[PDB]
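Scroll down for the structure; my scribbles are underneath it.
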Amino acid sequence: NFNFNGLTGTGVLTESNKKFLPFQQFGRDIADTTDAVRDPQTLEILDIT
Amino acid sequence: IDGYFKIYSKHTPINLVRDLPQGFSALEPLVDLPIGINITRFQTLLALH
């Protein structure tokens, strides 16, 4: 049950190959639902599920 | 606006004498900066010798 920089959500955090633009914060999906996130303390692209 | 004045950029080849082609130009945000203060107007800058 995760909170990232105030973003809260509950999911399965995994490694992911999708590549953000640097300034970006949340990845999303067709449903606007949160999909991918970036770990602030070390930048890495985490999926959700 | 919303405290973020964001800059975008691109670099493209053009063979035409002056004006622009029919192609699409995608501009990524360079930096999203806390600016806050509004600007009434502007002018460009130059390099002469």
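In order, the residues displayed for chain A correspond to 540-588 in Swiss-Prot numbering, which applies throughout.
Positions of Cβ are set from backbone N, Cα and C atoms, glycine also.
In Swiss-Prot, a published natural variant is listed as A:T547 to K, annotated In strain: Omicron/BA.1. Under a cutoff of 8 A between CB atoms, and with a sequence separation of 6+ in the same chain, the neighbours of A:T547 (variant position) are A:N540, A:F541.
Sequence-distant neighbours of A:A570 (variant position) (same chain, 6+ apart, CB under 8 A from its CB) do not exist here. The note that Swiss-Prot attaches to the natural variant A:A570 to D is: In strain: Alpha/B.1.1.7.
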